[PDB]
Amino acid sequence: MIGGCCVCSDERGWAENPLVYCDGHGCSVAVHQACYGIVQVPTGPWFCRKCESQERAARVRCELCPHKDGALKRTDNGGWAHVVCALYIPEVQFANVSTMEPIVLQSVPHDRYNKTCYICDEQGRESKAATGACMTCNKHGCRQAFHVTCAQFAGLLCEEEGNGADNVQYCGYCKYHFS
Amino acid sequence: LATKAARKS
Ligand SMILES: [Zn+2]
Ligand SMILES: [Zn+2]
Ligand SMILES: [Zn+2]
Ligand SMILES: [Zn+2]
Ligand SMILES: [Zn+2]
């Protein structure tokens, strides 16, 4: 459902950071090596964590949103979560930043699970809107809440420069406040 | 090459 990398959306690959495609039957995951923590890109077929696991897509959903495709990693509680959800929800952590797994939920505040996604809700999807965790519009003062994956397809996500050598602040904005 | 995760604030 996304063309290039499904984590950062960039469509260009790079010599030491290539686009890697999952050969998983029924899987259309494509990610940069550096966007999924791939240790060594194989000289043949490669499989995303989900397609390597021992259960069918029916049960393998993200704990943090209602969207089904995209690049998943295992969580603390032996669940699953989008890499992009983990990036753009501030309190989500990674146990190992090199391999980018597992995704650590345990420090996610209760206040991220008691919101309704406005994008979902304007679509009239009241069950989906309450599912998972929401990020908050990065505009000062605005308290609009939305799934990371919903803002991704609405084109509402962005990587802004942060204080530090190469610190990225992964954030988003509601339709009112983008740039 | 630093991953997206390693760059997160
Ligand atoms: Zn990427
Ligand atoms: Zn796959
Ligand atoms: Zn997700
Ligand atoms: Zn939503
Ligand atoms: Zn806003």
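Residue numbering for chain A follows Swiss-Prot, covering 21-199 in order.
Per the header: X-ray crystallography, 2.6 Å.
Every residue, even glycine, has its Cβ placed from backbone N, Cα and C.
What Swiss-Prot annotates here:
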type	residues	note
MUTAGEN	A:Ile22 to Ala	Does not affect interaction with histone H3
MUTAGEN	A:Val80 to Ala	Does not affect interaction with histone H3
MUTAGEN	A:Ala106 to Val	Impairs interaction with histone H3
MUTAGEN	A:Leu107 to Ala	Impairs interaction with histone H3. Reduces association to chromatin. Does not rescued histone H3 'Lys-79' dimethylation (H3K79me2) levels in MLLT10-depleted cells. Does not rescued DOT1L-target genes in MLLT10-depleted cells
MUTAGEN	A:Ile109 to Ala	Impairs interaction with histone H3
MUTAGEN	A:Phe114 to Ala	Impairs interaction with histone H3
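Features per Swiss-Prot, on structure.
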{"residue": "A:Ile22", "record": "mutagenesis position", "DSSP class": "coil"}
{"residue": "A:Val80", "record": "mutagenesis position", "DSSP class": "coil"}
{"residue": "A:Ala106", "record": "mutagenesis position", "DSSP class": "helix"}
{"residue": "A:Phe114", "record": "mutagenesis position", "DSSP class": "strand"}
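When each of the mutagenesis positions A:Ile22, A:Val80, A:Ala106, A:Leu107, A:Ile109 is scored by how many other Cβ atoms sit within 10 Å of its Cβ, A:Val80 comes out lowest. The separation of A:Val80 (mutagenesis position) from A:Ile109 (mutagenesis position), Cα to Cα, is 20 Å. Each residue contributes its Cα atom, and for A:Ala106 (mutagenesis position) and A:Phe114 (mutagenesis position) those atoms are 8 Å apart. Among the mutagenesis positions A:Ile22, A:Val80, A:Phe114, the residue whose Cα lies closest in space to that of A:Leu107 (mutagenesis position) is A:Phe114. The CA atom of A:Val80 (mutagenesis position) is located 19 Å away from the CA atom of A:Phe114 (mutagenesis position). Taking the C-alpha positions, the distance from A:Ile22 (mutagenesis position) to A:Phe114 (mutagenesis position) comes to 24 Å.
Checking the mutagenesis positions A:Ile22, A:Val80, A:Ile109, A:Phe114 against chain B with a Cβ-Cβ cut-off under 8 Å leaves A:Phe114, in sequence order. With a cut-off of 8 Å between CB atoms and residues at least 6 apart in sequence, the same chain places A:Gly57, A:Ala106, A:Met120, A:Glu121, A:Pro122, A:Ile123, A:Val124 near A:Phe114 (mutagenesis position), listed in sequence order.
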